[PDB]
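J.: So that we are looking at the same thing, I have put the structure below in structure tokens.
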There are 2 protein chains.
Amino acid sequence: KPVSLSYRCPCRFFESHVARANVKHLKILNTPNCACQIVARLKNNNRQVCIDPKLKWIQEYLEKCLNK
Amino acid sequence: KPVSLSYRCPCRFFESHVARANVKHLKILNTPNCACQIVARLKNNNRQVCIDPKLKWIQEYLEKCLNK
């Protein structure tokens, strides 16, 4: 469900025990008026969870996108 | 379908005419030996395509995740 919506953000609460080693990939949702919505899909036994860009490893994930 | 690869990178060819207004969400694949793999799924009739993190608006998309 890719919900591009404003003010009410798809992720109000975020998963905070997320580990990049467990994250298979990240998903950044498009919200016209919300902060960067980031989803972490975790490997095999876990589910897909929504997390927050406050997470420092998240920023590094995207830092890898930046200038390589 | 995010393929699990390393060193060999999933996206060797990337969609180049991707627009932020057309992207519904971005998906960053976790590669420990590739510097960021980004997928854009475009709105309504469009499909899912892989793009490159070198894209300037992409970097800004993630800048919105950077300290906010």
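Residue numbering for chain A follows Swiss-Prot; the residues present correspond to positions 22-89, in that order.
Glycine too: its Cβ is placed from the backbone N, Cα and C atoms.
Pulled these from Swiss-Prot:
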- A:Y28 to H: No significant effect on CXCR4 binding or activation (MUTAGEN)
- A:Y28 to A: Impaired CXCR4 activation ability, but only slightly impaired binding to the receptor (MUTAGEN)
- A:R29 to K: Slightly impaired binding and activation of CXCR4 (MUTAGEN)
- A:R29 to Q: Greatly impaired chemotactic activity and enhanced inhibition by heparin (MUTAGEN)
- A:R33 to Q: Slightly impaired chemotactic activity and enhanced inhibition by heparin. Greatly impaired chemotactic activity; when associated with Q-29 (MUTAGEN)
- A:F34 to A: No effect on anti-HIV-1 and chemotactic activities. Slightly impaired chemotactic activity and no effect on inhibition by heparin; when associated with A-35 (MUTAGEN)
- A:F35 to A: No effect on anti-HIV-1 and chemotactic activities. Slightly impaired chemotactic activity and no effect on inhibition by heparin; when associated with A-34 (MUTAGEN)
- A:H38 to A: No effect on anti-HIV-1 and chemotactic activities (MUTAGEN)
- A:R41, A:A42, A:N43, A:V44, A:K45, A:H46, A:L47, A:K48, A:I49, A:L50, A:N51, A:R62, A:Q69, A:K85: heparin binding site (BINDING)
- A:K45 to E: Loss of integrin activation; when associated with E-48 or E-64 (MUTAGEN)
- A:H46 to L: No significant effect on dimerization in neutral pH. Eliminates the pH dependence of dimerization (MUTAGEN)
- A:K48 to Q: Slightly impaired CXCR4 activation and clear resistance to inhibition by heparin; when associated with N-46; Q-62; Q-68 and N-69 (MUTAGEN)
- A:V60 to A: Impaired CXCR4 activation (MUTAGEN)
- A:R68 to A: Impaired CXCR4 activation (MUTAGEN)
- A:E81 to A: No effect on CXCR4 activation (MUTAGEN)
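I'd like these features described in context: how deep, what's nearby, how far apart.
T.: Cβ neighbours within 10 Å of A:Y28 (mutagenesis position), excluding its own Cβ and spanning all shown chains: 8.
When Cβ atoms from all protein chains are considered, those within 10 Å of A:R29 (mutagenesis position) total 10, not counting its own.
In the three-state DSSP scheme, A:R29 (mutagenesis position) falls into the coil class.
Around A:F34 (mutagenesis position), no same-chain residue at least 6 positions away in sequence has a Cβ under 8 Å from its Cβ. In three-state terms derived from DSSP, A:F34 (mutagenesis position) belongs to neither a helical nor a strand segment and is classed as coil.
Within the same chain, the residues at least 6 positions away from A:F35 (mutagenesis position) whose Cβ sits under 8 Å from its Cβ are A:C71, A:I72, A:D73, listed in sequence order.
Counting only same-chain residues six or more apart in sequence, none has a Cβ lying under 8 angstroms from the Cβ of A:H38 (mutagenesis position).
Note on A:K48 (mutagenesis position): other Cβ atoms within 10 Å of its Cβ, all shown chains, come to 20.
Neighbour list (A:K45 (mutagenesis position), Cβ cut-off 8 Å, at least 6 residues apart, same chain): A:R62, A:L63, A:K64. The DSSP secondary structure for A:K45 (mutagenesis position) is strand.
Other Cβ atoms within 10 Å of the Cβ of A:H46 (mutagenesis position) number 21 in total over all chains.
Within the same chain, residues at least 6 positions away in sequence whose Cβ sits under 8 Å from that of A:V60 (mutagenesis position) are A:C32, A:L47, A:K48, A:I49, A:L50, A:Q69, A:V70, A:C71, A:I72.
Taking a C-beta cut-off of under 8 Å and a sequence gap of six or more, A:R68 (mutagenesis position) has these contacts in its own chain: A:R62. In the three-state DSSP scheme, A:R68 (mutagenesis position) is classed as coil.
Reduced to three states, the DSSP call for A:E81 (mutagenesis position) is helix. For A:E81 (mutagenesis position), the count of additional Cβ atoms within 10 Å of its Cβ stands at 11 [all protein chains shown].
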J.: Select from the recorded positions A:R29, A:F34, A:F35, A:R41, A:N43, A:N51: which have any Cβ-Cβ contact with chain B shorter than 8 Å?
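T.: Cβ contacts with B, in sequence order: A:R41, A:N51.
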J.: Output the one of A:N43, A:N51, A:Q69 that, of all these binding-site residues, has the highest number of other Cβ atoms within 10 Å of its Cβ.
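T.: Result for the most crowded candidate: A:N51.
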